[PDB]
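For reference, the structure discussed in these notes is given below.
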Amino acid sequence: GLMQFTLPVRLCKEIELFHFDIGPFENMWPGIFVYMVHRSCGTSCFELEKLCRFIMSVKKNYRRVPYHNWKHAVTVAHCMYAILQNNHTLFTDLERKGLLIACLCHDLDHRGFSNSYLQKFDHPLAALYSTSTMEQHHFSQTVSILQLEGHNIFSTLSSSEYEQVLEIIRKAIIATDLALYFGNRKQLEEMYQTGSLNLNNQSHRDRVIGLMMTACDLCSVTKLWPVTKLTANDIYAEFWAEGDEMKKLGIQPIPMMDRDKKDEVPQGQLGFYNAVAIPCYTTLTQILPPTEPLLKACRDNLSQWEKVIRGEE
Ligand SMILES: Cc1ncc(C)n2nc(CCc3nc(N4CC[C@@H](F)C4)nn3C)nc12
Ligand SMILES: [Mg+2]
Ligand SMILES: [Zn+2]
């Protein structure tokens, strides 16, 4: 009850910044997550014993894949923490509760393959979930873990607050399907420019939380350049393995997943920053001005990829 998680001084200060890297010590990640729940939500939000059991079962249900792993989950939850702490008064107690959980859970049981590869392989998940295949799976794994004995961190909520939090988590997880982001961001851009954007409209908040989810999920592009560049290596290690698997099915992968296009990576990152990342953090900064450091760090990393192309790095 009188028990506070604390961090060494460098971590206690840097965890508050958007560009924080959670580090290579796996055994500190649970503590880092509880620290963030306690400060964004309160020591009162969850029973510590239930929360600890939930976190450890979530970790066990992430796989040892190069990118979509337990480190990615905690990284995406820290970006959410930074958004919530810089926009204190914009969010309900249930949103604060749900969104860090949604972030920790958003890629549960990922196998390192895209929705498109499950559909071409004809994986059973592709017949159970026709669109947002993995993202419906991640939400289904989150519910499974919440129903294990001693793992219901939400047991203090009413039937209706419980139904609301699971609905916030479901939408937040579904929104991490990047196929859905493009249309979400265009609707948000238009609503903001014509001044129709209204945070009392539930379906507007839903879209804003959707964009916050894309922003957290993409947050590797908002780190210090060596973090950005080394994470890119993990991202391609997956994509290229998927490319190999496409060739095994007799299918030319897209360029992004073809390891023979290794040399064009600097240019693929440019398209990605211009087509996806920069527009994501721009719209986010218009709607939530204190998230600007994410846009500023993304722009810095774009000009680092530009330098790689010019042969200056
Ligand atoms: C940093 C980051 N965070 C999240 C995600 C989902 N992604 N996806 C990419 C891939 C970006 C990309 N690379 C390529 N190619 C073309 C052939 C070669 F040049 C590589 N095309 N594209 C679009 N990087 C990220
Ligand atoms: Mg995902
Ligand atoms: Zn993710």
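Here Swiss-Prot sets the residue numbers for chain A, with the shown residues being 724-1036 in order.
We read in the header that X-ray crystallography, 2.1 Å was used to get this structure.
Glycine is treated like the rest: Cβ placed from N, Cα and C.
Listed features, source Swiss-Prot:
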ACT_SITE  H791  active site, proton donor
BINDING   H791, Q992  3',5'-cyclic GMP binding site
BINDING   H795, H829, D830, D940  divalent metal cation 1 binding site
BINDING   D830  divalent metal cation 2 binding site
MUTAGEN   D830 to N  Reduces activity 1000-fold
MUTAGEN   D830 to A  Loss of activity and of zinc binding
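Sequence features, as recorded in Swiss-Prot, placed on the structure.
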| residue | record | DSSP class |
| --- | --- | --- |
| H791 | active site, proton donor | coil |
| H829 | divalent metal cation 1 binding site | coil |
| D940 | divalent metal cation 1 binding site | helix |
| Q992 | 3',5'-cyclic GMP binding site | helix |
Here are the recorded positions: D830, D940. Which has the lowest count of other Cβ atoms within 10 Å?
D940
Report, as a single number, how many Cβ atoms besides its own are within 10 Å of the Cβ of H791 (active site, proton donor).
23
What is the set of residues, excluding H795, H829, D830, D940, whose C-beta falls within 8 angstroms of the centroid of the C-beta atoms at the divalent metal cation 1 site?
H791, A796, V799, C826, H833, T899, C939
Please report the Cα separation of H795 (divalent metal cation 1 binding site) and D830 (mutagenesis position) in Å, rounded to an integer.
9
Spatial neighbours, same chain, of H829 (divalent metal cation 1 binding site) - Cβ under 8 Å, 6+ residues apart
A796, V799, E858, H861, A895, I896, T899, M936, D940
For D830 (mutagenesis position) and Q992 (3',5'-cyclic GMP binding site), determine the Cα separation and express it in whole Å.
22
Nearest-integer angstrom distance between the alpha carbons (Cα) of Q992 (3',5'-cyclic GMP binding site) and the residue listed as 'active site, proton donor':
18
One finds that other Cβ atoms within 10 Å of the Cβ of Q992 (3',5'-cyclic GMP binding site) number exactly 24
